[PDB]
Structures are given as structure tokens and as C-alpha cells.
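Below: the structure, in C-alpha cells.
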Amino acid sequence: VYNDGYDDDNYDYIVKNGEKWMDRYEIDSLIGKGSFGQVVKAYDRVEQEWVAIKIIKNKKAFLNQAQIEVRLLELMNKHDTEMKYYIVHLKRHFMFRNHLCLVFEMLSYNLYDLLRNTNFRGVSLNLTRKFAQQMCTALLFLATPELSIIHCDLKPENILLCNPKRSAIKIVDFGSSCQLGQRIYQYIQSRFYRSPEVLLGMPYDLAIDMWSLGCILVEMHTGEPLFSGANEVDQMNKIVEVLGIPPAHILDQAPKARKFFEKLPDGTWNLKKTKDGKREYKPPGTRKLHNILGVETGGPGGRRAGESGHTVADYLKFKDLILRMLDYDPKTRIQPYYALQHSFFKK
Ligand SMILES: O=C(O)c1nc2ccccc2c2[nH]c3c(I)cccc3c12
């Protein structure tokens, strides 16, 4: 007996297709689940349109976090009433059978579905550019002083197409977002997309979303995650394979530095000592992004050899942008405004 029979044993509402709510919403089916709860497809009788309804778990901690989501969505939606800045539209919310429900505009496939449809061969560099420009514009929007919003969980699954045959996108899931003042969490971001500062337990700001974006864009074009760690130690090591040891000025201020690294008497840092002649990672900085992207070898896995819009010059620009997004130092990591001016975006 959970919530008088309406809930399962993980605080979720037991969805029933064909159910009608408040003489208004006709529940078609379940679209998906997340840590927050569920999302369903529904027809709104009153407005004569399909909508997506996020059903938050019936548990205080989740309800309370979703209240923050609502505040942030409404705040974004009123600075962006023209819907031109790439953020999902929250139409309204309501409580129902002890669940907070958020009603959103209907959207199409997310970018992971999109990758999956190519069998993980990746999408064209032209399409990757289109997503990147939109995403940087969205981050510019979030960075406006009145908002100062950190999404905190960018990943391909949270970027959706508006229409299945078009390149327009919206960002969803501000369920762990916060504003630059009011930061309340420590372990955040999905692991593959998690920034060094968060891994290191350091204070974080809007620049963590740019880190994530850097990872996403590479994955969109290569078809696989750039840094696919199975836990925090693995994750940090995979980053180090590509970018080398993080600078001393950061590790010196990092509460969790010694979870991954050790400081030599001479004042420099290294990876923690490994056992016994075991070898698991490439040496620091030797896994070059140059090769991962196949800059001079026909793109990822050679698969773009002799296609248009995949020149060496194109790839070099793309690579420069990504490396600026993956700067270890959040003070110098490229910011949305300057990213939008990068040569990768030239008309
Ligand atoms: O955070 C969300 O709002 C969200 N989370 C999801 C989580 C898992 C699977 C699907 C999800 C999902 N589909 C959506 C559609 I279609 C339109 C608007 C929002 C969403 C959404």
C-alpha cells in the first residue's frame, strides 16, 4: 500500500494508458523515466494539443527539488517569451494524486536516439556545428546576469529536436539546475560529462556546462563518449589520457586532489602510484584529440574520407574550439560569447 495504491515501491506513479486526469489530460503512454520520476505523453483536451507531462516522485526531497526547477523554468520562459533561445517551454504545473506534475510542449527525438539511429557512426560535422551554435547561444542566454543559471546536467539525452526532420533543438531537464548564488550540491553532472572542478570537489560556476558541451559535441560526431569512466577515478584518468595532468595551481586548491593524484617533494603533481607492473591507461596527454577526430585521416574511424564539409581545415577549427571548451581552468575556459565568434562558425 504505497500512496493508497497509486504508487509503486520507488515513489513513482503507476502509469495507466488511457487514464483521464481532471477532465483535461488523456494519458497516452510512458515516454521515459529518470531519477526524478517519469515523463508521459498526453492529449490536452482544453488546448487541443499533445503535451509531455513530467510526473515527479512522491517524496519530499524530489518534490522540493522540482519546485526549484519550476521557479527556474518560469524565470527563463518569461525572459524568452519568443521561444528563440532554445529552452523547453513549461506551460503549467499542478499537483495530482500527491505528485507534482509539470506540463511541457511536445518535442521529438533526443540526440542520443539520433546517434543510435546512425548505429553510433556519428552525425556529420555540418550537423554538429548547427547543434553547437544553438547550444552556445543557449548557454549565452543562461549566462545573462538576471538568470546566471547553471544547468548542471547537460548530456545528449537532455537535448531534443523540435521536429524529427529538422535541426532545431531545445534543452530539457533543469531538475538539478541552480543559480550562481544558490549552489546546494557537491556530486553533480552525469559522469561522462562531469567537469574536473566537480570531480575535484572545488567550487563551480557556469563554466561546467561548457565542459559538458565540449564532451557532447565530440561524441555527436564520433558516435561514442569522449571520456567514458566507470567511476570517478576512471573518469579522471580518462581525462588525463587526453589533456595531461591538471595544472598545479588548481590541484593545490582542490579538496579531492589526493583521490586521484599525489604531490611530489619537488612541488609537482602526478597520478597516484599504481601497483605491481599494472598498466591500464595511456600516459598523460598521449591520447591526442587530433587522432580521435581523425583530423588528417578522413575523420572518426576514417568514415568521412572524401566527403564534403569534412576538410582538414574544418577539422582543425573544430578541434581548436573543443580544446578551448576543455580548458582545465574554469577562469580561462571559453565562454559562450567568445565561442560564438570562433572561426568554426564562419559564414
Ligand atoms: O526533464 C524533462 O523534462 C524530460 N526528461 C526526460 C527524462 C527521460 C526521458 C524523457 C524525458 C523527457 N522527454 C521530454 C519531452 I518529449 C518534452 C519535454 C521534456 C521531456 C523530458
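Numbering of chain A is taken from Swiss-Prot, so the residues present carry the numbers 135-481, in order.
According to its header, the structure was obtained by X-ray crystallography, 2.6 Å.
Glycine residues also receive a Cβ, built from the backbone N, Cα and C atoms like all the rest.
Positions annotated as domain 'Protein kinase' by Swiss-Prot, on the basis of sequence analysis: 159-479.
Per Swiss-Prot, ATP binding site is recorded for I165, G166, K167, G168, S169, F170, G171, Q172, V173, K188, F238, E239, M240, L241. According to DSSP, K167 (ATP binding site) sits within a strand segment.
The secondary structure of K188 (mutagenesis position), as reduced to three states from DSSP, is extended strand. One mutagenesis experiment catalogued in Swiss-Prot, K188 to R, is accompanied by this note: Abolished protein kinase activity.
Note on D287 (active site, proton acceptor): other Cβ atoms within 10 Å of its Cβ, all shown chains, come to 23. The active site, proton acceptor annotation in Swiss-Prot covers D287, and the record cites a curator's inference as its basis.
Experimental mutagenesis is annotated in Swiss-Prot for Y321 to F, with the remark: Mildly reduces kinase activity. Does not abolish autophosphorylation on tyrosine residues. The DSSP secondary structure for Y321 (mutagenesis position) is coil. Long-range C-beta contacts of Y321 (mutagenesis position), restricted to its own chain and to partners at least six residues apart, with a cutoff below 8 Å, comprise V332.
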Report task. Give the distance between the Cα atoms of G171 (ATP binding site) and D287 (active site, proton acceptor), rounded to the nearest whole Å. Result -> 16
Query - Inter-residue Cα distance where the pair is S169 (ATP binding site) and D287 (active site, proton acceptor), in Å - result: 12
Query raised in the report: How big is the Cα-to-Cα gap, in Å, between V173 (ATP binding site) and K188 (mutagenesis position)?
Result: 4
Query raised in the report: For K167 (ATP binding site), which residues of its chain lie six or more apart in sequence with Cβ-Cβ distance below 8 Å?
Result: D146, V173
